[PDB]
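*Asks:* Next up is a structure, given as structure tokens.
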Amino acid sequence: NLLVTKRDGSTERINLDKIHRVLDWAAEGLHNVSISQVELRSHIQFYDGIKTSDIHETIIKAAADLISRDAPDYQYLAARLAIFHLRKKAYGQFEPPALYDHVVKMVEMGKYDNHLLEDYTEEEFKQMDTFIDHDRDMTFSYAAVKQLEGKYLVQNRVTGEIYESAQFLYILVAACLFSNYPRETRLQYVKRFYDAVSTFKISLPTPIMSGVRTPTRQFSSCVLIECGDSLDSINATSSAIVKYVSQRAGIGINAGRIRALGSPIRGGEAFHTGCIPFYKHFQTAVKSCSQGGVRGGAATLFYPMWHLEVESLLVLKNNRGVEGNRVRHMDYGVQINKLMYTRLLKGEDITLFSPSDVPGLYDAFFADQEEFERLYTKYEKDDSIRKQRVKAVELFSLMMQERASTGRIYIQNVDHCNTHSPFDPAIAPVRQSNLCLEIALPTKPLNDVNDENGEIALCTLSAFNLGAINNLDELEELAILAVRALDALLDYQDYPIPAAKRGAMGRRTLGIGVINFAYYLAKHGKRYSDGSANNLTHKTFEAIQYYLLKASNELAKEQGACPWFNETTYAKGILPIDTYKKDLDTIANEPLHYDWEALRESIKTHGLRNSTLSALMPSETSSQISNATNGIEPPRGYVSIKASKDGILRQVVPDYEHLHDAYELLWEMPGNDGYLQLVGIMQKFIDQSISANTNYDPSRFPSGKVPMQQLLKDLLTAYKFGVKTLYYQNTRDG
Amino acid sequence: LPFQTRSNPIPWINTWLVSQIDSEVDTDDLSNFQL
Ligand SMILES: Nc1ncnc2c1ncn2[C@H]1C[C@H](O)[C@@H](COP(=O)(O)OP(=O)(O)OP(=O)(O)O)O1
Ligand SMILES: Nc1ncnc2c1ncn2[C@H]1C[C@H](O)[C@@H](COP(=O)(O)OP(=O)(O)OP(=O)(O)O)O1
Ligand SMILES: Nc1ncnc2c1ncn2[C@H]1C[C@H](O)[C@@H](COP(=O)(O)OP(=O)(O)OP(=O)(O)O)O1
Ligand SMILES: O=c1ccn([C@@H]2O[C@H](COP(=O)(O)OP(=O)(O)O)[C@@H](O)[C@H]2O)c(=O)[nH]1
Ligand SMILES: [Mg+2]
Ligand SMILES: [Mg+2]
């Protein structure tokens, strides 16, 4: 006799048959699910006047938490329930409106960008509505749908009001990016790129997913800012951070140029307060805002290992100190080169300098490795220069110790980033990396927020779904669609900082990675640890780079190479297959299958539309859309628990029922050698870097403690095979 | 078997029917390396 409150405000008598019908629909065709389980696990507390929208959200939560190894199909039952709820939230019904009627209302409300109506006619919009297959919303998993409604679908960040559905996001991201294409082939690409992303061939990053169709145009995931040793640069760096974190960006800061504590200022007119007070200023710049209301602001700061304050900077996240010399809420990347590693192997010392007391030592540290060793040993002997010697064994032990406890002390081998990079170190060296240590692009410090001379490195991302391809030659067509869509994005979006637009338009750097690599190895019956995937990884990532280079090479023929292409090593006719670290020849014997010499000639002749193309990012959130295993990392378990704005999410590995034996889970690995070898093989072809993780299980070691010997041996093993950067250090606890 | 194969439609009924860092370092072992 009690009443439920419908979505339109009216009421009617409570009828459990309505709930049975919904669940029977959502469980249709699924194996080993239970309508009764979902209803009983809901523990739904009825009361007179209970909202019908709250009732539905309860059974979604209940079905979502039933995702298990024994019942993996709940990932689809909860997804179908969640899509149904999301259709009502934005449209009030199940069937979405016409593409034109929606864009009209949305551009009218200021939620979409104005250009959608100007660049496409109503006859063109109706033609793309025929491309849409709204039944592809029934191929998502629950983790994918929660990331859609939580982060990607256009919504109000104060109301929580959901405005669109999934297939509209895809078709409009395709529409906006190719909106500036010629009309004889425009809709040809728009359909093709929509099909590629809606069938999970290509993965799009968070800012493209949540941005491309909205008024505010910023879709670059990574922003790299270099800071000079002046207040004007520090002020400029701070302003740029604030602007970019507010527009969906993760910052990489290079504050290594700042002179050390105690150094003279204006010849002794002032005493330098130190780096840490400025690091604190960089932190408040990052934490002042949110990344477009999608996630929180984050940044990683870089400094050379030989900096004078290096022992104080390595412990900045360490909670065992006073707040004055702690900057906990930023990650850090220690920059190391061959000479630093040599001092450890020989048990010698490492001399620390302020960059202001060693002329040319900083720039040589990146661009000229020989010039660095000359100046370093020279200044080490000079008794007039302020220095400080530390045992290399002690400095390395402190670094890895702080890396182990926080998990966020990263490593960047600066020599590898320049000796094996797409850039000429003498013209445009790589001096830093980004938040997740997968981006390596040139930067020049700023003297003002609008300083035209400085360069801020931007990189736009996307990923190839390795589990969705059946032949490596599908990448040729996929690299064309991906590179074209991203290069068009560079002209389509806005730039809050002039120095950043300069780098983005000059070099046009892209960062295309891969997802579902662990599921890819399972399909080929290979594993991380044993090294059985070495030749398969070599064959795979050769095709990824070849078809990416080829695509940008043809796009260079069509619209001209990037303005600053002459600064790349591709301009000199140098390919990744030349500059890679030769130690890879002892861990993989797979031969090159594609015609690189013809590609070398064509790049010498026509150039590249993009200075960089490939970079392997973690894809923490974006990979979940295709229910793929994130990036190149092995899944934590057959059912992984991943984070969400609402709560926790259960994600089943792809094709669990047929491949649970083929997977090698994260903690089933004996050590790091097999993984790091695969990363080293990948790095042979990747233009930029890889967000390489190191993992350690304390229970696998005597006395339950992880030895410093193993942490350092793995770190040297990574350098031996040309690994550019090191990301997270995962330490088990269970 | 008179009926089609089927998974348990009420799986909930089964609950009622059955009951630091080892900091030591060895440089000589690390010296046996070539970067
Ligand atoms: N009379 C009812 N009593 C109890 N629950 C109901 C009733 N009708 C529907 N439900 C449940 C079933 C669904 O899982 C959930 C959402 O139903 P839904 O059909 O979206 O709401 P609604 O019927 O008020 O909106 P709409 O008018 O769009 O159908 O509510
Ligand atoms: N082809 C289909 N596509 C989508 N849903 C379907 C389909 N066939 C059956 N259903 C299910 C989904 C809904 O749970 C149910 C009908 O939804 P709905 O219009 O909300 O009816 P209802 O039971 O809520 O009655 P009312 O909305 O009139 O109160 O049937
Ligand atoms: N008054 C101050 N107190 C603390 N630190 C300062 C002060 N002024 C500058 N710094 C820091 C910030 C820079 O990293 C560094 C030099 O700043 P900068 O603006 O380049 O000085 P300057 O150009 O006036 O003289 P110089 O560069 O010769 O020391 O010292
Ligand atoms: O919490 C985050 C995670 C990532 N990123 C940015 O996204 C890039 C790649 O991260 P990933 O692909 O894992 O994120 P996704 O786009 O998949 O959410 C990083 O370099 C960061 O610049 C960020 O700003 N905040
Ligand atoms: Mg209804
Ligand atoms: Mg100065």
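For chain A, we keep the numbers from Swiss-Prot: what you see runs 4-737, in order.
The backbone N, Cα and C atoms fix where each Cβ goes, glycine too.
Taken from Swiss-Prot, the feature active site, proton acceptor covers A:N437, A:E441. Here Swiss-Prot flags A:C439 as active site, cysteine radical intermediate. Per Swiss-Prot, dTTP binding site is recorded for A:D232, A:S233, A:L234, A:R262, A:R269, and the stated evidence type is experimental evidence. One mutagenesis experiment named in Swiss-Prot is A:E441 to D, and its note says Decrease in activity. According to Swiss-Prot, the mutagenesis experiment A:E441 to A or Q carries this note: Loss of activity. Among the sequence features in Swiss-Prot, the mutagenesis site A:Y730 to F is noted as follows: Loss of activity. For the mutagenesis result A:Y731 to F, the note given in Swiss-Prot is Loss of activity.
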*Asks:* If you check the recorded positions A:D232, A:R262, A:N437, A:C439, A:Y731 one by one, which have a CB less than 6 Å away from any atom of ligand 4?
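*Replies:* Cβ < 6 Å from ligand 4, in sequence order: A:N437, A:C439.
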*Asks:* In the structure shown, which of the mutagenesis positions A:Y730, A:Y731 has the fewest other Cβ atoms within 10 Å?
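*Replies:* Taking A:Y730, A:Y731 as the mutagenesis positions, the minimal 10 Å Cβ count falls on A:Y731.
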*Asks:* Which of these recorded positions is closest to A:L234 (dTTP binding site) if you go by CA atoms: A:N437, A:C439, A:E441, A:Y730, A:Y731?
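*Replies:* Spatially nearest to A:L234 (dTTP binding site) by Cα position is A:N437.
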*Asks:* Counting all other Cβ atoms within 10 Å across every protein chain shown, which of the recorded positions A:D232, A:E441 scores highest?
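*Replies:* Comparing the recorded positions A:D232, A:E441, the most crowded Cβ belongs to A:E441.
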*Asks:* Listed dTTP-binding residues A:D232, A:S233, A:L234, A:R262, A:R269 - what's their greatest C-alpha to C-alpha distance in Å?
*Replies:* 13
*Asks:* If the dTTP site is taken as the center of the Cβ atoms of A:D232, A:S233, A:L234, A:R262, A:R269, which further residues of that chain fall within 8 Å of it by their Cβ?
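*Replies:* Near the dTTP site, the remaining chain residues are A:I261, A:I268, A:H275.
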*Asks:* Using a Cβ cut-off of under 6 Å to any atom of ligand 3, determine which of the recorded positions A:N437, A:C439, A:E441, A:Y730, A:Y731 qualify.
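*Replies:* Cβ < 6 Å from ligand 3: none of the recorded positions.
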*Asks:* Which state, by DSSP, holds A:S233 (dTTP binding site): helix, strand or coil?
*Replies:* coil
*Asks:* Measuring Cα to Cα, how many Å separate A:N437 (active site, proton acceptor) from A:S233 (dTTP binding site)?
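*Replies:* On Cα coordinates alone, these residues lie 22 Å apart.
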*Asks:* If you count other C-beta atoms within 10 angstroms, which of the binding-site residues A:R262, A:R269 is the most crowded?
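*Replies:* By the 10 Å Cβ neighbour count, A:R262 comes out on top.
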*Asks:* When you measure from the Cβ of A:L234 (dTTP binding site), how many other Cβ atoms are you left with inside 10 Å?
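*Replies:* The answer is 10.
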